[PDB]
Amino acid sequence: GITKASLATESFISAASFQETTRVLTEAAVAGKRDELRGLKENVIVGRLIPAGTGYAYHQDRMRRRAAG
Amino acid sequence: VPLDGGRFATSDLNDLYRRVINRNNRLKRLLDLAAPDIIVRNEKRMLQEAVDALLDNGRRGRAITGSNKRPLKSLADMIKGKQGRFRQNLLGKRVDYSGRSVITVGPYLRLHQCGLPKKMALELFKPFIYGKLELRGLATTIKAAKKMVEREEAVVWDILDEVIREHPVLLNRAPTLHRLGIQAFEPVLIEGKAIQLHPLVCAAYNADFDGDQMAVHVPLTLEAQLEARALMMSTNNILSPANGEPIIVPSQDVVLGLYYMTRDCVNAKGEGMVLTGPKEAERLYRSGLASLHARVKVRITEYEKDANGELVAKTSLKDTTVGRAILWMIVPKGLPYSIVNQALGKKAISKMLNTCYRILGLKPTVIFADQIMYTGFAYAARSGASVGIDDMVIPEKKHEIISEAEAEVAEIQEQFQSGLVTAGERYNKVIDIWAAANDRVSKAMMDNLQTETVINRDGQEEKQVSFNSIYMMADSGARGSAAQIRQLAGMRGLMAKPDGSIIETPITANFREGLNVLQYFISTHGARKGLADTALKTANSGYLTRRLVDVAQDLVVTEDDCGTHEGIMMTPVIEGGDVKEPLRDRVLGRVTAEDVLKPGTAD
Amino acid sequence: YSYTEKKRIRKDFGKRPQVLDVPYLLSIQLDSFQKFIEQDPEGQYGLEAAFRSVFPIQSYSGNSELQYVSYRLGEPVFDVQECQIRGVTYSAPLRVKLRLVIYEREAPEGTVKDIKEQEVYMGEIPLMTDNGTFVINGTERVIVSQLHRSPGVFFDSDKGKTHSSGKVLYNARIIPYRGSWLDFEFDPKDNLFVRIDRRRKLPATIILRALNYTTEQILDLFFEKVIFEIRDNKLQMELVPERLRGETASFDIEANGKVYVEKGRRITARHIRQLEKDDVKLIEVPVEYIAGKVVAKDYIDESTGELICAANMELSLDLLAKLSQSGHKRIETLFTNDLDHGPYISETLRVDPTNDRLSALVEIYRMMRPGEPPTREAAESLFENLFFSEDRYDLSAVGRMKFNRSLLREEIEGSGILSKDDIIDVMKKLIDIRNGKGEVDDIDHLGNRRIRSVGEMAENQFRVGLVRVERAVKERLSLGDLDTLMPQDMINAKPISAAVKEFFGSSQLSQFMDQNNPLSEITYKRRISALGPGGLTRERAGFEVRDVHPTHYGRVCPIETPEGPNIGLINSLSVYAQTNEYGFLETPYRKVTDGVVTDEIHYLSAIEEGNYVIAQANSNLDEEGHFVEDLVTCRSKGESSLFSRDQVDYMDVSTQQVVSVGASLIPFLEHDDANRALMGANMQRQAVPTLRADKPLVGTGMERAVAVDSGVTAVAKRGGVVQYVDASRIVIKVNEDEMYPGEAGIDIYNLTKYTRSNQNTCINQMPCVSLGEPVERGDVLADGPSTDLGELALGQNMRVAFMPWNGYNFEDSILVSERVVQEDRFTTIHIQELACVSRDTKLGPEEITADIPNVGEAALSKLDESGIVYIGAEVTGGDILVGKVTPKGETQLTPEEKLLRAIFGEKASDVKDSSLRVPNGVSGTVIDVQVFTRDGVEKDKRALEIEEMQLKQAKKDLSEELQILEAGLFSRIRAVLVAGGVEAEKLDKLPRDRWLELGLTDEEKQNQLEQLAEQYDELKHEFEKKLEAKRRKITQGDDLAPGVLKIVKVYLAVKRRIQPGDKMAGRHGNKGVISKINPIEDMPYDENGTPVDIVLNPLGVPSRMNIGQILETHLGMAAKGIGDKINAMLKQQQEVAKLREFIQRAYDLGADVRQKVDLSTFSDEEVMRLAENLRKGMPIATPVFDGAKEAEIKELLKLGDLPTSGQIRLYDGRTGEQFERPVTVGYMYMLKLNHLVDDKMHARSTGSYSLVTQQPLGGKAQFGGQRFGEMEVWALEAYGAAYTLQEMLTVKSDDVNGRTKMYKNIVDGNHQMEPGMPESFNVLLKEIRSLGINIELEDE
Amino acid sequence: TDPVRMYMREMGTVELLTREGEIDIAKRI
Ligand SMILES: [Mg+2]
């Protein structure tokens, strides 16, 4: 269901938004989960270009620069 | 930080933090005094409690702030914020360069602009103005520039017209739902404190004019100007993203105009004559010679581009009215006269716009659209449609229908008095006849109201669809509906007692007559439940869109063609009868999974 | 006919005669508070009752007691007028005499000493104004009456959703007026439970044990006894012939030598008739039937002294032997039926962990206060303290009455605490209900909704104030020394005073008065609220209680309620409704005896009304008042049907009584859909008054009542003739029948002049009477704002045309002719209070001196020497109202700044400019200035002038009083002296002062001369003392806040006219916002050339079904017609005869209306004046549901010379061409709501910022930016515009760096952003890191 | 939890000193 599927999201900052924060932060903090951003909710929080629309060009240029050398 | 009157105000963490320290420090002391265990233990427990209250308060006891009952807020409560889940990106953030106020009409506007108060625009662009003022050297330095505009020297207004010209502003209304809740416009300086808003757009915003306020935002960075112009500009979104149908379709006055424009009565000034072309049709009309609606043959030239990128021309004699002839001046190019030769209701008038778009492209649809509005208001203005109390016509037969249905209920009552029918069976019974009666009165008054204009051309009589005001409104699609009309003239409904049963003595009066005490009182329950119901269905909708964007959000068109042949088989919905929704609408704009055959194949 | 009735008469349609006239609409607010503060020599609510409950306070057993004597309210420190200006509360000191008794230690009780401390002061309680409003801090606040759940017992269902098995449940709730709640509830297993307050559920019987009930007496209480006899041998049984109904035979049942029933045949009424009539008391039963029957009491073996079976235990065939062989003749068992008499309690005991009273008391105490060790004294004391203590529990009268009532008791009055019988009785009823006998009540009925109101509410808070003082008092009597202390040193003030202050001040029931306007006032004051303390909340209650109920008829207005988050949580009070003696809502009705309709009125409550059959407000009766039709529509019990001619017990008093004053003012309401009607009465209150009070052209007839009942107008106290009329005051010389013998008198009305409303309107009175005019008691002397000649005018009616006008009226937009703005008719006056505060900073005191750094003399022009703007100076935005300068030392300028002063040679001041200046854009005239000073700082020059000025004005006013007063009194002496000693020319010669010497022949008239002397001398001195206090009140150093040396309040009167953007609406729920202001040239005009004021869009009408707005237009037109007609004959100056004929013609209008009329009126002075008042239009009255009809309108349009269609030909003022089709033109009353656009308009470029998070924040009222929320963000995400979004939430807002870095580029002309990181998130980072979490930003 | 309780009970174990016991300990000191 939507509300259940929306529960699982790789970015923890995103989950920390709409889910219950304490639980999100802890359960992440133990695993040393590394948020790579890449999503919308999260990029807005930290306040940079949305990896869509106008930014979609950008993220593209960075995402490939990442995992690169 | 201090306050006025010398009072101080502080965050609650201090109260918390202070405690962890005290308790902590006491413990350090209690070790060098080698206190008994029962004590250092207790101190240790207290130290734990204090840290807990500091970190996340409420998982044990909820310590309360000093002298103030309200529990002091801990760091965990700092992160959560409140209003459900909102981290200050989610609830909202205040923003500079913005403003807001009440909005009004402005029919003169082109669809791409909006009325903005002079002062709002002064204060909004203040930094931009400063920069242009000293770019031309009208102000020695930045300070003086401030002093000038603060002084409102006559020269700045002209400067504001420069910085405004190409510089869109974002306009936004309160419940932003689809992306059309924010659209970009080009500013036009307006005396007055109200925002003027292009009528055609009023539909997309769901903005009535009853005092709705809109907020304005200035896009600052260049990229915001170019984003605004190529994305959020009004003209670039003319079609609803929900379904391809145009969302700019003229609303109510304009559709009453065009309907009143193209409509025809049976006998009218100028009936039967012939004209070379629309130019002289308007020339006939404006002069008082010919009626707006009279059946007339006129020569028109339509065009069809059905060649290869190429417009065919054809001229012929069309049998039409004066109004359709006049209107033809607006339809650009490609389109056939066939599109205007009808009565031009709201539905057709939209597909007019639609075809115009899907054929000629964007620019013509815009400019077409502007023209349609200007002309719509205008001729509607000429028409003088109004509504008086005698425009709502009650059937002559109403009292008689009620009386018969009143015999039926008294018959079934006698059948219940004699036990021929059960109580439950009775309730359904009386309701059935009353329900049926109302339909009868409705389709009675509808027959009289719709066509009863009964008129004569050179002969005795003939009868056409009424020119009565209120019918024109409902027929056109402007406003009103057979349902609401039925409550005006025919009896209104059978109300329902709060528990949900529906009363078996309907409301026999209507609004043209008076409702008496009892009847009004009964109407109240339905009324009150509506407002209550709507305000809640409002909340549910909002809740649903929330979950919805949450489950999707990050999904974006990324690759070009994944190149899978895979796909679903589309058929029209065909429910039990014929075609509750066609195939042509289901497949439009989608892409075929595989080549499709004629009935023969290798075709 | 009265005097303000001769000026203007409203032509009244409608048939039904008014049998009862609307009582005072403000009763509730006034009556209530009157009971609160009052001396009642008994327990009726008031300070006495709240005193008498908690007093006397006795020490703890110490036989040191403090009792309560009496109370009084001292005169207010400041009057009402001063209290708003100053900012304080209108209050009186509460002085209460206390009596301290000390019992000789180890009494027989007798007192060592009793010190009576004279009236120790506790708190100042606010006072209610003559109009029913309160002033808390300079702000009028009204307290809405509350509607809550009646104290008592309530039996509910709660079927459906729980457990999804159906089965319902039945719960009872005992709700006391004060003290803990007692809940009983079932479960799916039919186990009886109790919960105190909302606390943990506990098995019910546990309280009975705590009431000192052993298991045996519980069974004996709730169950009947089945008697078993072992007589001869083997098991006989006692049989009640009725017990066998509803059960089938388990064996052959035979007795009395006649076999009544065999095995397997159910026992019906036949068997029962047989048994009853054959009177078979005793039968023989088998030994196996008791295998299931549960034993009632305990049964032991007589010999061995061992327990055979405990009470409430299920017997077995083996067990019967063991108690039988013990010599037991009788065995008692339970009567149990799963249909009729459930076996609930028995199984409830089985879930009960307790056994004995102390056991039960313990389980309760640890339930209520868990975690702490129970103690014997603790379980006993608490439990005795919950419901049985006169202190902690009361149902009061209402609770006990409904309680006893729901229990089918007789007594309507009894104890205020609970008795074992009470709890027991309630449990019995719940079980009786679960058994099927009885029904559940419903909360929504108005017999269960009780109405409180201010008086009671203040008493409750005050009561809490007294208990919290009680604890303290005991605390002092703990240690007390005999003779040192007295009843002062103990009782504090602030606790009680701030307790009471928090009530009127911040309470869910306390509110501002937002806009001035009589209907709004008068409509709040009769407001009901189901919210607040002791009420539900929006989140708590769903649609059932919000919904309209049948008991609401005539009690609550169905159609006036707010539309919004709380719907139906407000309603409003109905027209004729009244608060019950006990506090329910009762409404007026007419007693129909036999077949005649009697004019005796009778007030029936919701339950009283239930049984009677009540006729309908709309009915035809005649002559003797026999119902004309043989059968008539009525509503009897919760339902309405046709009723026989003589069945009806009562009939509706009026046709209005269903609605409220708000709704009753909507003409042709019967013609509007209810949704829009609500909206209408909702919007009508927002009407800001206008400059010229117009009058409704189309109307109802309440407008007289609204003007008068609200105190806005000024009504004559006693009848007489006007001596003096000034725009300032009005003096009436009283007539002798109304005059009291002593003091003689004249009534002097001091009119209110231009003054401040609760922000920001102006409240100003105009005299409506002329020099030397007859006034009758109860006539309007002067209109207030929005009152015209005694009627209610919220606006000005105007000529309106329905037609699309080039889209400028597009949605609801209203298109207005310039004539309106020129006519200044919709212009409005606002009075704003600006203040300048001179505080104290650690750097130094702030000066109001007029020497202000960096300003030319032109600025300083508008100021006196002192720094205060002169009174009367017209000002605009930026003007200096008050010069103020605050010390800031050592500016620490910078190198280039130091050079700058060096070149231009300016001495940079040790002082910074704090001066109060006019807000941007707002412009007005100064009507006043006030100066408050801390006690001890020397008052400056200007301020001193003021003190001198106010002083002289007071002296002038008081003196004027005394002068008219003295003249009035001596003028009476002149008249009494002329009887028995008349000297006409002789008497008025000698000095008036020497009159007191002349006596009279022996008579009462000499003693009458005596009377007038006394009152004269009192007045002579009353004046003296009155002046002194005033002088003292002026000169007294005003109390200020901490830190403030002096304050200057400047009063601006802004005049706003009208502009695109303002909200306007008619009474019909048609809102609108003026779009364009049109030249008179483009206005549609008719053939006669008279333009039309407003052009409304017709498209709005069908969709929103408010058809009244159309009738109001038509009738509106006709009304204006009769005016125009008269306007010609008066300009023709025909004569009284010609005029008289036509007016009479109008007031009759063809048949069967209730109005009556003239030629009794004085044919000259009276008719011509009336005609002068009718020429603007003929005021018409459409009663709400009795209102006029089309024909009458058509008939009234016939007299007019104007067409019946109500439509005419209209011509566009532009082309001059005609308009196809006729358009409706007429006169609609239209209001200006106060949303006025130059409030709403706001814009911000770069403003102040929040400290904690750097974010736009309005600090100057240069407003914080608009809030870009979650939803708006999504909108940008759907477009692909990221940069717009980035710039929105970073540089345009949150980046303390990026924001300035941007601005510098914007002026440079480079549009870029160098964003950096939003500070919001930057804080989240430290906040996470402040916890134990290491959160890092990786890579690159 | 709520350490007042786990304290109150932890000390509540300790028995009050007899008038003689005080001196004993004091002597021990
Ligand atoms: Mg609206």
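By Swiss-Prot numbering, chain C shows 3-1342, in order.
Looking at the header, which is where the method is noted, we find X-ray crystallography, 3.6 Å.
Each Cβ is built from the backbone N, Cα and C atoms, and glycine gets one as well.
Over all protein chains present, the Cβ of C:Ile561 (mutagenesis position) has 31 other Cβ atoms lying within 10 Å. Under the DSSP three-state reduction, C:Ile561 (mutagenesis position) is assigned to coil, being neither helix nor strand. Here Swiss-Prot notes a mutagenesis experiment, C:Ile561 to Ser, with the remark: Resistant to antibiotics salinamide A and B.
Among the mutagenesis entries in Swiss-Prot is C:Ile569 to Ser, noted as: Resistant to antibiotics salinamide A and B. According to its DSSP assignment, C:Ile569 (mutagenesis position) is coil. A simple way to gauge crowding: the CB of C:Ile569 (mutagenesis position) has 20 other CB atoms within 10 angstroms, across all the protein chains here.
Sequence-distant neighbours of C:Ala665 (mutagenesis position) (same chain, 6+ apart, CB under 8 A from its CB) are C:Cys559, C:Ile561, C:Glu562, C:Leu671, C:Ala679, C:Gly682, C:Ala683, C:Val1186. Annotation of the mutagenesis experiment C:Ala665 to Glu in Swiss-Prot: Resistant to antibiotics salinamide A and B.
DSSP assigns C:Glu813 (mutagenesis position) to coil in the three-state reduction, placing it in neither a helix nor a strand. Record note (Swiss-Prot), mutagenesis C:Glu813 to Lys: Disrupts the enzyme's active center. The unchanged residue is displayed.
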Against chain B, in sequence order - mutagenesis positions C:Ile561, C:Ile569, C:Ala665, C:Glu813 with Cβ under 8 Å:
C:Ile561, C:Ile569, C:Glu813
Give me the CA-CA distance between C:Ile569 (mutagenesis position) and C:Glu813 (mutagenesis position), in Å, as a whole number.
27
Indicate whether C:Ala665 (mutagenesis position) is helix, strand or coil by DSSP.
helix
